[PDB]
Amino acid sequence: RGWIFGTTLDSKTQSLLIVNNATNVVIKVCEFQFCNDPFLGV
Amino acid sequence: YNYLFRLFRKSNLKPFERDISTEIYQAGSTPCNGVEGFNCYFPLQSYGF
Ligand SMILES: *[C@@H]1O[C@H](CO)[C@@H](O)[C@H](O)[C@H]1NC(C)=O
């Protein structure tokens, strides 16, 4: 359902994130905190 | 001093490349250890208009 792209993928620098959640497609590049493995915990 | 520019990098930017990275630029033999020093420079500067 999704992808991370970038150089370091560290949740610190600029890095593309793409997620499908069935209601929407959500895209971010954020210089911001995420999980080290942000799977959808259904 | 609120307006800033980059002065150094590994290589010149590609068309519309938008690199924020603030890590110490290593320009030679010595490692930078997370600080400025010999061969090791902070990549941003201010105009100070
Ligand atoms: C999908 O993401 C949007 C925010 O972009 C959110 O409003 C929506 O509730 C999400 N859908 C689900 C099923 O969580």
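Using Swiss-Prot numbers, chain A covers 102-143, in order.
Structure method, as recorded: electron microscopy, 3.1 Å.
Using the three backbone atoms N, Cα and C, a Cβ is placed for every residue, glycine included.
According to its DSSP assignment, A:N121 (mutagenesis position) is in a strand. Annotation of the mutagenesis experiment A:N121 to Q in Swiss-Prot: Partial loss of biliverdin affinity.
Look at A:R102 (variant position): DSSP puts it in coil. For A:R102 (variant position), other Cβ atoms within 10 Å of its Cβ number 9. For the natural variant A:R102 to I, the note given in Swiss-Prot is In strain: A23.1.
Counting Cβ atoms from all protein chains shown, A:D138 (variant position) has 6 others lying within 10 Å of its own Cβ. Under the DSSP three-state reduction, A:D138 (variant position) is assigned to coil, being neither helix nor strand. Annotation of the natural variant A:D138 to Y in Swiss-Prot: In strain: Gamma/P.1; the original residue is retained in the structure shown.
The Cβ neighbour count for A:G142 (variant position), using a 10 Å radius and every protein chain shown, is 5. Under its natural variant entries, Swiss-Prot includes A:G142 to D with the note: In strain: Kappa/B.1.617.1, Omicron/BA.2, Omicron/BA.2.12.1, Omicron/BA.2.75, Omicron/BA.4, Omicron/BA.5, Omicron/BQ.1.1, Omicron/XBB.1.5, Omicron/EG.5.1.
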Pairwise Cα distance for A:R102 (variant position)/A:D138 (variant position) [Å, integer]: 13
